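Below is one structure, written out as structure tokens; comments come after it.
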Amino acid sequence: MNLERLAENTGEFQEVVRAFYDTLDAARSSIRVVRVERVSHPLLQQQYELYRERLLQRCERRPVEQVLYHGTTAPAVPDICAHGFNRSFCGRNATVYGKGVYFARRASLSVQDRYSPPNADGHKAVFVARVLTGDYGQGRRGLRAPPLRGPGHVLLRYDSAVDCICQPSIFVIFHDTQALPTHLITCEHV
Ligand SMILES: NC(=O)c1cccc(N)c1
């Protein structure tokens, strides 16, 4: 089982839900958390953990890791739990900042129907993922990998692509072990 239902009497549940509603902005009043589930994929967790340690040694930017959101469709949920996030299933809607997996800093964005469309029961899927944003650069329509660092840098590419280099709200990640789905929020409209 890649999904374990979290009980409301736990601190883990209350931290996920508090962080969700804090970033829900104008939607805070219009969205109800139905269910919270822990995502279990030990191989990815362990691989993510190694990636994390190498970025802590290397990166000029702190923090190396952010807790971001990813709204998805109901049929894509078993895929992410079992295999993690896959940039090859770019079907979703668009890839205006590159052909990667899109993460939002605020649940207010991921909770929009175009990202988390409700099923027939009105349940909307929003993954909580630990993402290794690292050193980021500007996203663009052509990107198949992170943006180029350009002159003044030893490395050729950044770790992630962003919507705005000044005040980022969207992060695009282009590596299979760079984002770890830790929870699934099943929410709905009031
Ligand atoms: N699918 C998503 O949650 C998401 C997050 C940030 C930006 C975009 N376009 C989508």
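Here, residue 1 is simply the first one shown, and the rest follow in order.
Method reported for this entry: X-ray crystallography, 2.6 Å.
Backbone N, Cα and C atoms are what each Cβ position is placed from, and that goes for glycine too.
According to Swiss-Prot, the mutagenesis experiment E65 to A (Swiss-Prot position 882) carries the annotation: Decreased auto-mono-ADP-ribosylation. The number of other CB atoms found within 10 A of the CB of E65 (mutagenesis position), across every protein chain shown, is 19.
There are 24 other CB atoms within 10 A of the CB of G71 (mutagenesis position), with all protein chains counted. Classification of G71 (mutagenesis position) by DSSP places it within a strand. Among the mutagenesis results in Swiss-Prot, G71 to W (Swiss-Prot position 888) has the note: Abolishes catalytic activity; abolishes interaction with PARP14. The residue drawn here is the original one.
A coil conformation is recorded for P168 (mutagenesis position) in the three-state DSSP classification, outside any helix or strand. In the shown protein chains, 17 other C-beta atoms lie within 10 A of the C-beta of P168 (mutagenesis position). Annotation of the published mutagenesis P168 to A (Swiss-Prot position 985) in Swiss-Prot: Strongly decreased catalytic activity; the original residue is retained in the structure shown.
Under mutagenesis, Swiss-Prot gives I170 to E (Swiss-Prot position 987) with this note: Decreased catalytic activity. Same-chain residues at least 6 positions away in sequence with a Cβ under 8 Å from that of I170 (mutagenesis position) are, in sequence order, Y97, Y102, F103, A104, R105, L109, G139, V162, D163.
DSSP classifies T182 (mutagenesis position) as strand under the three-state reduction. Long-range neighbours of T182 (mutagenesis position) (same chain, six or more residues apart, CB within less than 8 Å of its CB): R38, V39, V128, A129, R130. Here Swiss-Prot describes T182 to A (Swiss-Prot position 999) as a published mutagenesis experiment; the accompanying note says: Does not affect catalytic activity.
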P168 (mutagenesis position) and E65 (mutagenesis position), distance between Cα atoms, whole Å:
14
Cα-Cα distance linking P168 (mutagenesis position) and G71 (mutagenesis position), given in Å to the nearest integer:
18
Is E65 (mutagenesis position) helix, strand or coil when read with DSSP?
coil
